[PDB]
Structure formats: C-alpha cells, structure tokens
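Asks: Structure below; questions to follow.
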Amino acid sequence: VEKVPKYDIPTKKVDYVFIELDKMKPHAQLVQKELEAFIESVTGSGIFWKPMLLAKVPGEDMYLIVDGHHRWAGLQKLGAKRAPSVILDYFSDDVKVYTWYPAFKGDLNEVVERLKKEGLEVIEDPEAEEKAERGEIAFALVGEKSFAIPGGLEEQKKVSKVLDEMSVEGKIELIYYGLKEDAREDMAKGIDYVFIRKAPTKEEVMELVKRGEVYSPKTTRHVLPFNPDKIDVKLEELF
Ligand SMILES: Nc1ncnc2c1ncn2[C@@H]1O[C@H](COP(=O)(O)OP(=O)(O)O)[C@@H](O)[C@H]1O
C-alpha cells in the first residue's frame, strides 16, 4: 500500500522506442504478486499501454530500468523480446530520486524477534534517525522509542524481507510512505513505527546495476518531470 503527497506531474506525449528486454537492467528485486498482476493484465487485454522508463547506462550498451521492473520481468516470462520504452535524461536536475518510508501500525516486539532472528541488531538509539539519514546505519526504526539497525545494503534487504513476510502474515499494517513527515503526521493521529534509510543517489543506482546488484523493493522512489501519455501497442508486437 502506497501514500504519495499529491504530486501534480504532467502527462506529456513522448513517443516510445522498442528496446530489447535483454538490454534492460533491473535495480530492484521483483515482487511476485506484481509480476503476476501484470501478466494477467497484459494477456487479458492484449494491449501494452504504459511504456518502460529507461536510462542509458554510461559506458555500456544497456539501459537502467527506472520504472518498469514487473512489465520487464513479466514480458520475459511470457517469452516476449522487447518493450516500448521512453528514454529519460536521467541525470537532468529535473529527475529526482527519493526513497520509501515503510511504516507500520502494530506490535514492535514480534518484529524485533523476526529481525533479530535474521542476524540484524536493533540497538536503542535517540540519534538513529540522524545516523540513518547520513547513511551511517541500515535503518532507523522510529516509534514510541528510536532504534538503530546497523549495517549497509545486506542488512537493509533482510529488513525488507522480514517486513514483507509480516505484511503477508497480517501481523502489521504495512504502508510505504512517499515522505516520512506524512508518516509522522499520520503517526500523530495514532502509525506505530516507521523505517528510515538514506535515499539512494542516481549515481549509486547506476553503480549498483553496473555491479550486477539490486536494491530491495520500494527502495527507490523516482519523481520525474513527466508521465508519458498512454500508447497503442499490441502484445503481439513484443515477440
Ligand atoms: N496491459 C498493460 N500494459 C502495460 N502496462 C501494464 C498493463 N497492465 C498493468 N500495467 C502496469 O505494469 C506496472 C507494473 O509495475 P512496474 O512499474 O513494471 O514495476 P515497478 O514500478 O516496481 O518498476 C504497473 O504500472 C501497471 O499499471
């Protein structure tokens, strides 16, 4: 579930280009539920109406998937070969990369035991949010108390893996907030805990994919200068 801060992003009529799926590099782990929903949707209508958003990888004949992991992964699993895509000026100042702030209403202790059991630490720390925003720890866990979860990407992934299982189990009301202050505004209405990491930079996203590595789901949150207008492409054109 997603809460976004009413971003008036303009639709623009930008033409698409067909790009081969094997030229596209993911930056996030897939979510099988989203992959599955896309497969049902595209095979149902037979129309692919929403182009990929790509960025050229410097120094490679490859493209970063900015938006479209489950379209990409879904087309591949169907045996398709290309997707209509819009190529972004990614390093333009007009493109911004934020993160998501996974927040939860629910009980802290079940989450701690599940986090601790995967090898993560949860040390109580009133500078945890400050450390996390500087990128010094993996996550700050902020509710009634503040806790630091140390480490880097490996630890962040473990945290995401645990949260998604407990969202699957129904032990928390997992909402990914676009902005953490909206998680704190809703927190004051009386959310329980909010996870905060430093946002990825564009440069880090590109580095990670050149390494053949990926983030957890809901790590990047791109704010773009436009949404492409809808397109008229038949599924059969993609094979
Ligand atoms: N028939 C379709 N053609 C093209 N896109 C579709 C179709 N049905 C659903 N979608 C889109 O596929 C997307 C699935 O998520 P996607 O953007 O690929 O992953 P992520 O945003 O995590 O990179 C959704 O935006 C959804 O609206």
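We're sticking with Swiss-Prot numbering for chain A, so the shown stretch reads 3-192, 194-242, in order.
Using the three backbone atoms N, Cα and C, a Cβ is placed for every residue, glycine included.
As listed in Swiss-Prot for this protein:
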{"type": "MUTAGEN", "residues": "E4 to A", "note": "Strong decrease in activity"}
{"type": "MUTAGEN", "residues": "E36 to A", "note": "Decrease in activity"}
{"type": "BINDING", "residues": "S43, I49, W51, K52, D69, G70, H71, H72, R73", "note": "ADP binding site"}
{"type": "BINDING", "residues": "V68, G70, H71, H72, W102, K221, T223, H225", "note": "O-phospho-L-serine binding site"}
{"type": "MUTAGEN", "residues": "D69 to A", "note": "Loss of activity"}
{"type": "BINDING", "residues": "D69", "note": "Mg(2+) binding site"}
Asks: Using DSSP and collapsing to three states, where does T223 (O-phospho-L-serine binding site) fall: helix, strand or coil?
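Replies: Assignment for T223 (O-phospho-L-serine binding site) reads coil.
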Asks: According to DSSP, folded down to helix, strand and coil, what is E4 (mutagenesis position)?
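Replies: Where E4 (mutagenesis position) sits, the three-state DSSP reduction gives strand.
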Asks: For a Cβ distance below 6 Å to any atom of ligand 1, name the recorded positions from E4, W51, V68, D69, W102, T223 that qualify, or say none.
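Replies: Near the molecule: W51, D69.
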Asks: If you measure every Cα to Cα distance among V68, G70, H71, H72, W102, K221, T223, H225, the residues said to bind O-phospho-L-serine, what is the biggest one in Å?
Replies: 18
Asks: Sorry to bug you, but what's the C-alpha spacing from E36 (mutagenesis position) to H71 (ADP binding site), rounded to the closest Å?
Replies: 9
Asks: Here's one to test understanding: among the recorded positions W51, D69, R73, whose C-alpha is closest in space to the C-alpha of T223 (O-phospho-L-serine binding site)?
Replies: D69
Asks: Using a 10 angstroms cut-off on Cβ to Cβ distances, just flag whichever of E4, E36, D69 is the loneliest among these mutagenesis positions.
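Replies: With the mutagenesis positions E4, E36, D69, fewest surrounding Cβ atoms within 10 Å: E4.
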Asks: By CA distance, which of the recorded positions (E4, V68, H72, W102, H225) lies nearest to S43 (ADP binding site)?
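Replies: Of all the candidates listed, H72 is nearest in space.
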Asks: How big is the gap, in Å, between the Cα of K221 (O-phospho-L-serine binding site) and that of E4 (mutagenesis position), rounded to a whole number?
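Replies: Cα-Cα, rounded: 10 Å.
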Asks: With an 8 Å cut-off on Cβ-Cβ distance and a minimum sequence separation of at least 6, pull the same-chain contacts of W51 (ADP binding site), or say none.
Replies: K233, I234, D235, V236
Asks: Among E4, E36, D69, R73, these being the recorded positions, pick the one whose CA is nearest to that of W102 (O-phospho-L-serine binding site).
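Replies: Among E4, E36, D69, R73, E4.
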